[PDB]
Amino acid sequence: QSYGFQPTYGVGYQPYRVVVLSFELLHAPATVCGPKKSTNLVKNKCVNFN
Amino acid sequence: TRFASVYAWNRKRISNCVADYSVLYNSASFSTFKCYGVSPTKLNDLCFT
Amino acid sequence: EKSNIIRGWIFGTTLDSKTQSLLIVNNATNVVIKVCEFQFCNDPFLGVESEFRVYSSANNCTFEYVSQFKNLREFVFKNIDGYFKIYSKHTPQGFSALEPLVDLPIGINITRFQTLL
Amino acid sequence: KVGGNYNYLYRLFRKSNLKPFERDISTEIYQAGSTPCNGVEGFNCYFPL
Ligand SMILES: *[C@@H]1O[C@H](CO)[C@@H](O[C@@H]2O[C@H](CO)[C@@H](O)[C@H](O)[C@H]2NC(C)=O)[C@H](O)[C@H]1NC(C)=O
Ligand SMILES: *[C@@H]1O[C@H](CO)[C@@H](O)[C@H](O)[C@H]1NC(C)=O
Ligand SMILES: *[C@@H]1O[C@H](CO)[C@@H](O)[C@H](O)[C@H]1NC(C)=O
């Protein structure tokens, strides 16, 4: 059955866009990640590096 | 803006790329934003298939 | 073979439109690597310029990759730890070492291969 | 059956791991009052109670 949508309808009946994102658990090589960090480089003093 | 109906909900598969979640939880255009299982911030420190 | 009669490969598990498959098929400009459900009927024909008959239908795509005396074009294929690895060299006695080219994170099983030719 | 009424209450407060044997009696509405809460002050202000 078709929705009836009009700009004068109630807020409860107003349209709403819902996006559900689902990520599967770890069972394969990981291909989606995010940015981690970046930092300027220094020299001639012993520091911790990654 | 063109979205499918609830009965004909479309599926978009995203993989093999870098995901930027910082825009998602820092945008005021979303009235409802809730994550089940994992905290939204820590999602920027994990990887999935 | 000092020509392009042999160009690419067909590769994967038992090809019956099930499980998965691998192309690793290249056309000079693009080394296109798709792992879609390519329905291979009976034809590993080279696409020459007329058309490309290697596949009948493509159901579910999952991966895509794009990149760039005689000569001995030599290759080595491995699949281990869920990674597909290819090594190659261009220039039978003598000793030479092989250098990595790509590292595909696919992880699918493979038990069969064919040459286009 | 006729018992708990706004007295036996838990805390969903986060971003501050408490040391062992500590009393977290901060009965305050949780808000950052800065950028990391909807980008303005007063929003995402939920009391973790
Ligand atoms: C080689 O095959 C590819 C894939 O069929 C052809 O398409 C190229 O690659 C992708 C499509 O998968 C797109 O970027 C373009 O359609 C093409 N890109 C470029 C840079 O050509 C491609 O045209 C084929 N090349 C030849 C010479 O036949
Ligand atoms: C393609 O993937 C969908 C995902 O649900 C599945 O239902 C379908 O059977 C798959 N088709 C083939 C040919 O594997
Ligand atoms: C490879 O085969 C095993 C069993 O033979 C199966 O459990 C596994 O899922 C297969 N690999 C993939 C990537 O599906």
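All chain D residue numbers match Swiss-Prot; in order, they span 444-492.
Recorded method for this deposit: electron microscopy, 3.2 Å.
Backbone N, Cα and C atoms are what each Cβ position is placed from, and that goes for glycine too.
The Cβ of D:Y453 (mutagenesis position) lies under 8 Å from the Cβ of no residue that sits 6+ residues away along the same chain. Annotation note: D:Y453 (mutagenesis position) sits in a coil segment as assigned by DSSP. One entry in Swiss-Prot concerns the mutagenesis experiment D:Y453 to F. Its note says: Decreased HLA binding to NF9 epitope. Increased binding affinity to human ACE2.
Taken residue by residue with DSSP, D:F490 (mutagenesis position) is part of neither helix nor strand, so it is coil. Around D:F490 (mutagenesis position), a 10 Å sphere centred on its CB holds 12 further CB atoms from the protein chains shown. Mutagenesis annotation in Swiss-Prot: D:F490 to L, described as Increased resistance to neutralizing antibodies and human covalescent sera neutralization; the structure shown retains the original residue.
Under its natural variant annotations, Swiss-Prot gives D:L452 to R the following note: In strain: Delta/B.1.617.2, Epsilon/B.1.427/B.1.429, Kappa/B.1.617.1, Lambda/C.37, 19B/501Y, Omicron/BA.4, Omicron/BA.5, Omicron/BQ.1.1; Contributes to cellular immunity evasion and increases infectivity.
The Cβ of D:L452 (variant position) lies under 8 Å from the Cβ of D:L492, each on the same chain and at least six residues away in sequence. Quoted from Swiss-Prot, the note on natural variant D:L452 to Q is: In strain: Omicron/BA.2.12.1.
Looking at Swiss-Prot, you'll find the natural variant D:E484 to A noted as follows: In strain: Omicron/BA.1, Omicron/BA.2, Omicron/BA.2.12.1, Omicron/BA.2.75, Omicron/BA.4, Omicron/BA.5, Omicron/BQ.1.1, Omicron/XBB.1.5, Omicron/EG.5.1. Shown in sequence order, D:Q474, D:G476, D:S477 are the residues of the chain, 6+ apart in sequence, with a C-beta less than 8 angstroms from the C-beta of D:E484 (variant position).
For the natural variant D:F490 to S, Swiss-Prot gives this note: In strain: Lambda/C.37, Omicron/BQ.1.1, Omicron/XBB.1.5, Omicron/EG.5.1. The structure shown keeps the original residue.
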Subset of recorded positions D:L452, D:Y453, D:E484, D:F490 within reach of chain A (CB-CB under 8 A): none
